[PDB]
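Undergrad: Take this structure, written in structure tokens, and hold onto it; I'll ask about it next.
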Amino acid sequence: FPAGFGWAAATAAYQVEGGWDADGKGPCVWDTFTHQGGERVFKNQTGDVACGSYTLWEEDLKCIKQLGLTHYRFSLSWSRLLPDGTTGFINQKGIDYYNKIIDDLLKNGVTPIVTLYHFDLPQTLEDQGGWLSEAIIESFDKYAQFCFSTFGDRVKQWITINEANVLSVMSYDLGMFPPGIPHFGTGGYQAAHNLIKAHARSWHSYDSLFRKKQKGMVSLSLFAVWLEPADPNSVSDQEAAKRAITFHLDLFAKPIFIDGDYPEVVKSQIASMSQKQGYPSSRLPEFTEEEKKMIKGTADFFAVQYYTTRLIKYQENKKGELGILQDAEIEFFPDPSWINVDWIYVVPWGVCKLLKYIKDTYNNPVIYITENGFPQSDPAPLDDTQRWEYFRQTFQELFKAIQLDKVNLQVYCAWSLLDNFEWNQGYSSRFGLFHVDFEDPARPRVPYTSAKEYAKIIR
Ligand SMILES: *[C@@H]1O[C@H](CO)[C@@H](O[C@@H]2O[C@H](CO)[C@@H](O)[C@H](O)[C@H]2NC(C)=O)[C@H](O)[C@H]1NC(C)=O
């Protein structure tokens, strides 16, 4: 912890807000998804109410204040602000609401960090192809412009798209998020393409239209699992684990932070294999030469969201097999003496290695951890000393990264002010620094030991 370092906790519109059809709000895709049932969400839970944050925002403020956060990361509800997705119909109640969060945040001396989009397309926009249609690029840019215009007089730190990588894979490649149709090996790259251009244009709208007057900074956040060779000094695995990084992280960061084009490994591997089943073209779409000039250097800081490490081994696509992006000839798993809670294997030395990697691959950028954290399964909590130790270690290696490795880290943001709707997991996993009880109509917030113990770290 150097400089005037920022400590923050993130929330996300759909995961905490409720009021899904309150005050003019248009349906978003999770509204349609969770209302459909099937066993897509744990127990068919919805975010109709979630933490009730659209109604109990001062409760959130109280927690923020109690933590003494220097910053606070939340997202804007695209369909709360623009019910049909466009500026053709503006919801003043949505505007009043985010205006209040921001104003309250500034009067308590806390700096807002605003995600424009967090896995939550307006239903209207998804009906028109979602991130599969390039029509989306213009849609997002106009929405982004609207957000800068309305909130930018006093918001100076923006994340445009939250985890576009996790988004393209879960929404369109794996079919796990809405719109929930599988598409193994085509969906993800097809979305990723549009998410890259849409982020890119949105950045250029900000640089052109608001940056002079507003003086803020803008990027997008990326999910990074840090990867290690299953067996080390076993040569194949060594390059496999590197290649799997370029596939999940650099597929987005190379174009945006460097040179404006996909990584070379990626282009060759997908193309080659697309000859495969006799696709008439690669499944990695192509950036035009014009596009590359638009996309490059289109980020004001590097923003990662870290949670875990994995071990990776080589796995030849002996008999070509569809995409799953994995069929870039990798297989992943944990080293067997790691602690877990669902998907998050507690490997805190991973962020340090991840942070020098970023410094090494992206010319020493300013970095924010815009999400880091650990969940607990329904009952475990309050005196969550197990979990808090996990946090301690993570900060310990964070210290090492700044000191020994000289990484330009300026923000640590913890994933999560509140226990909330964790997508398919529903309320069955709890990443909050503050417990929330979803059974009483109030939605009371009580600190975890972590909450109290994170306040101290904010030295
Ligand atoms: C989640 O909601 C779905 C509805 O989409 C439930 O589906 C029902 O499943 C039961 C058997 O478990 C069937 O008898 C019903 O016919 C199904 N409902 C309909 C109308 O399709 C599902 O049971 C729910 N699961 C949980 C765990 O709550």
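Following Swiss-Prot, chain A residues are numbered 3-461, in order.
Quick check of the header: X-ray crystallography, 2.7 Å.
In case you wondered, yes, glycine gets a Cβ from its N, Cα and C as well.
What Swiss-Prot shows for this protein is this:
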BINDING   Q17, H120, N164, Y309, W417, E424, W425  substrate binding site
MUTAGEN   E165 to Q  Loss of glucosylceramidase activity
ACT_SITE  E165  active site, proton donor
MUTAGEN   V168 to Y  No change in temperature or pH dependence. Decreased glucosidase activity
MUTAGEN   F225 to S  Decreased glucosidase activity
MUTAGEN   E373 to D  2-fold decreased glucosylceramidase activity
ACT_SITE  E373  active site, nucleophile
Undergrad: In whole Å, how far does the CA atom of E165 (mutagenesis position) lie from that of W425 (substrate binding site)?
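TA: So the Cα of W425 (substrate binding site) lies 14 Å away from that of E165 (mutagenesis position).
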Undergrad: Compile a sequence-ordered list of residues in the same chain as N164 (substrate binding site), six or more apart from it, whose Cβ lies below 8 A from its Cβ; state 'none' when nothing qualifies.
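TA: Spatial neighbours, sequence-distant, of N164 (substrate binding site): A14, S77, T117, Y119, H120, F121, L222, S223, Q307.
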Undergrad: Could you give the Cα-Cα distance between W417 (substrate binding site) and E373 (mutagenesis position), in whole Å?
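TA: If we compare the Cα positions of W417 (substrate binding site) and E373 (mutagenesis position), the gap is 5 Å.
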Undergrad: If you measure from the CA of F225 (mutagenesis position) out to 10 Å, which binding-site residues from the list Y309, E424, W425 are inside that radius?
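TA: Of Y309, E424, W425, within range: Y309.
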Undergrad: Relative to the Cβ position of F225 (mutagenesis position), how many further Cβ atoms are located within 10 Å?
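TA: Its Cβ has 20 other Cβ atoms within 10 Å.
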Undergrad: Substrate site residues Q17, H120, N164, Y309, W417, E424, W425: biggest Cα-Cα distance, Å?
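TA: Largest Cα to Cα distance for the substrate-binding set is 18 Å.
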Undergrad: Which of the three DSSP-derived classes (helix, strand, coil) applies to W425 (substrate binding site)?
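TA: Looking at the DSSP assignment, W425 (substrate binding site) belongs to a helix.
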Undergrad: Between C-alpha atoms, which of these binding-site residues comes nearest to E373 (mutagenesis position): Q17, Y309, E424?
TA: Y309
Undergrad: To the nearest whole angstrom, what is the C-alpha distance linking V168 (mutagenesis position) and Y309 (substrate binding site)?
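TA: Their Cα atoms are separated by 13 Å.
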Undergrad: Given the recorded substrate site (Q17, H120, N164, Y309, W417, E424, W425), which additional residues of the same chain have their Cβ within 8 Å of the Cβ centre, ordered by sequence?
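TA: Counting only non-site residues, the set is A12, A14, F121, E165, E373, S418, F433.
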Undergrad: Note down the number of other Cβ atoms within 10 Å of the Cβ of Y309 (substrate binding site), including every protein chain shown.
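TA: Here the count is 22.
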Undergrad: Long-range neighbours only, meaning 6 or more apart in sequence with Cβ under 8 Å: which ones does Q17 (substrate binding site) have?
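TA: Result: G49, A52, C53, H120, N422, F423, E424, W425.
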